Amino acid sequence: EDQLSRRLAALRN
Amino acid sequence: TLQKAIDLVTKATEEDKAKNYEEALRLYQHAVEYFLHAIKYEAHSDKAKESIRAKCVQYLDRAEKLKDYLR
């Protein structure tokens, strides 16, 4: 969950 | 948050079909982002969490593919 959770946070920001 | 998570991804899917990678990306990242937050806050079990994770991981991959397509 941290894998996609991290990459996702970078997308928005 | 559940409705927002589904309603968000739902709009992203339709966008991708209408050659809308931009609108599809914003809706995707917004849907998956809301889904993950819902899991960390509330969940049922490993089984249910797995189904939601796999669906999110796949949605995230499509997002980067859209932003990169235009970028």
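Residues 184-196, in that order, are what chain A shows, numbered as in Swiss-Prot.
Recorded method is solution NMR.
Here the Cβ of each residue, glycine as well, is placed from N, Cα and C on the backbone.
Neighbour density for A:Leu191 (mutagenesis position): within 10 A of its CB lie 22 other CB atoms from the protein chains shown. For the mutagenesis of A:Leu191 to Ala, Swiss-Prot gives this note: No effect on interaction with IST1; when associated with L-194. The structure shown keeps the original residue.
Around A:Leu194 (mutagenesis position), taking its Cβ as the centre, 18 other Cβ atoms fall within 10 Å, counting all chains. Secondary structure from DSSP puts A:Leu194 (mutagenesis position) in a helix. While the structure shown retains the original residue, Swiss-Prot records the mutagenesis experiment A:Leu194 to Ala with this note: No effect on interaction with IST1; when associated with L-194.
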